[PDB]
Amino acid sequence: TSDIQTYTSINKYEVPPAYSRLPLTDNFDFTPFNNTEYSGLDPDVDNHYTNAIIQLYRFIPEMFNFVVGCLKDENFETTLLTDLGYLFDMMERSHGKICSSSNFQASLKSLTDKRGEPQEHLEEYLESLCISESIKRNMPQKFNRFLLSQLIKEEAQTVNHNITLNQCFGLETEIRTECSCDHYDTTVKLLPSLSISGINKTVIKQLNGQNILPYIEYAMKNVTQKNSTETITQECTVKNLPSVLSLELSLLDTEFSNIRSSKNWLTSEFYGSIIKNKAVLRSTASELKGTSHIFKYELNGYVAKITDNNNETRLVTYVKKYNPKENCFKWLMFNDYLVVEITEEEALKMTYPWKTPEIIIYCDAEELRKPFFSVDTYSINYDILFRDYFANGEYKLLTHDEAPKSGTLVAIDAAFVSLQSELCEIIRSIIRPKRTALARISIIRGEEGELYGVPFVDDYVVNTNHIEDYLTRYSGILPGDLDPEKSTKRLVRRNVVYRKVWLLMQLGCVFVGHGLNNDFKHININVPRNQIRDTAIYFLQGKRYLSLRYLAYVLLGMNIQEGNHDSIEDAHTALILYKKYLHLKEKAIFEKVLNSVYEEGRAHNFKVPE
RNA sequence: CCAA
């Protein structure tokens, strides 16, 4: 993959490798694709267009500090809001490590299955999951308006209901539709984004061609004269300059081709206020008449559509970030997992024909220079680690004297199920394997004491989606995972069980188990290597890993006689194995019994009668 | 292969 992060091409037509279709993601190496301390997203997703938008909103300080801040309280009902907060917090703390948005994608697919007048907004987003072209037109802008609308709707349903997202994106739109003479009707609705679509009077590129500001002025105050056998006159006007401006560019290809020639069209920064019943936007303050509270706006980021030379379509994200240790603006470009730091002259330049701006974001001046606040800047509510929150009808819950600290030993094991299969297209060129879901996890008390080796959660994860295979032999999940059909296990949602794991790694607990990197990858949570004690890495044999049942029969006297797997018992045996490994390490017998399990396994064929 |  040499010469793949080059974002510039000497030719104005050849698309550089930084925007090409990245190779599909046993252990994929991401070190030659990201050198910065800001993470990328796993391209193995059902949505061809949501990864670019998530990165666009991560670097808006006023939104990022809020949705991450919403992780103080247990907002289990706001699925799309908290899952976005779980993703934003994970992205910030990974500092470059790969991240997956499968949890957010699952909450979006379950929310869009809703079967308000504009309900086709749900169906238009659901129609873009089964993947034909990669992404259609006007579809990224449709989700941009959909994501912001659903977030605000969930923002009013959180604990201590907030309106912070409305104060940032709120566009007080006056919709005057004149039916007859001297008699008109006005509508006032708060819009999260501004839609620049269906432009008719292209009088902008003469002397106001020109820059982007005239397009924003028309979308803020326009008079359309088309409706129906009526052809009514409609006048849309906004009287609000919010903190951030969400722009949705959807123009004609003739207007898109003419807009590439105008150098410096997409303006870096501008200022403007409201003087008349319309909004005026000027480059410098010398053109501003003043007489009102002036507002300064700077570009935060934008999502552009890349048309490959192989006639392939994909989205990328340009991003600016401010460092409080100096006065500097660093640009960042985001492919799926390709992240590079670029210059401003290249980020604003759009003379290339394979580049089309789709979603632009402008931010307030004094608010962009504000630093990003992590979730651990407030007091988080660790009440779920003790409460019994089940959705149905041999462990023991936790107490406040067992309050986990930075270093509390815990044994974790997770069971999963199969929703779909590989479902590939072919040499493989289009499709990828997907759809593995979580069924049951269990955390065990690992701290030495009276309550040692005894679990404290045994939660099963409810799932309404159609499964393809239970993997019952390796999952121990009888068909009782249905919400009203719980056989014997106490069920729980996915948002509640994820918070138990998130709070454990938030405090700094130390997880032990076998193959913990797999569970955390499918649970969709990233834990630092300092808090992971994997028995596979410890008892590693070159490139071969040993089965947990085998180690229980060669390192201990526990012949499990494995029939139906049992996660609560699997995590228990993984805990005491870490205790034996500690014993065999304190006394210098480390690389003496490890060599004993290789050779004894050659004649035994890595198996024992069970 | 491990994980499942």
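Just so you know, the numbers here start at 1 and follow the chain as drawn.
Method of determination (from the header): X-ray crystallography, 3.1 Å.
Heads up, the Cβ atoms here are built off N, Cα and C, so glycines get one too.
Where Swiss-Prot documents A:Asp519 to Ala (Swiss-Prot position 1020) as a mutagenesis experiment, the accompanying text is: Abolishes nuclease activity.
Chain tracing stops at A:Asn208 and picks up again at A:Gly209, leaving 4 residues unmodelled; the C-alpha atoms of these two are 8 Å apart.
Once the 7 residues left out of the deposited model between A:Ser228 and A:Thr229 are set aside, the two flanking Cα atoms are found 5 Å apart.
Chain break remark: 9 residues absent between A:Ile131 and A:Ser132, end-to-end distance 7 Å (Cα atoms, rounded to whole Å).
Of the deposited chain, 4 residues are missing between A:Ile426 and A:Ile427, and the straight-line Cα distance between those two residues is 5 Å.
Missing segment of 6 residues between A:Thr25 and A:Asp26: the endpoint Cα atoms are separated by 9 Å.
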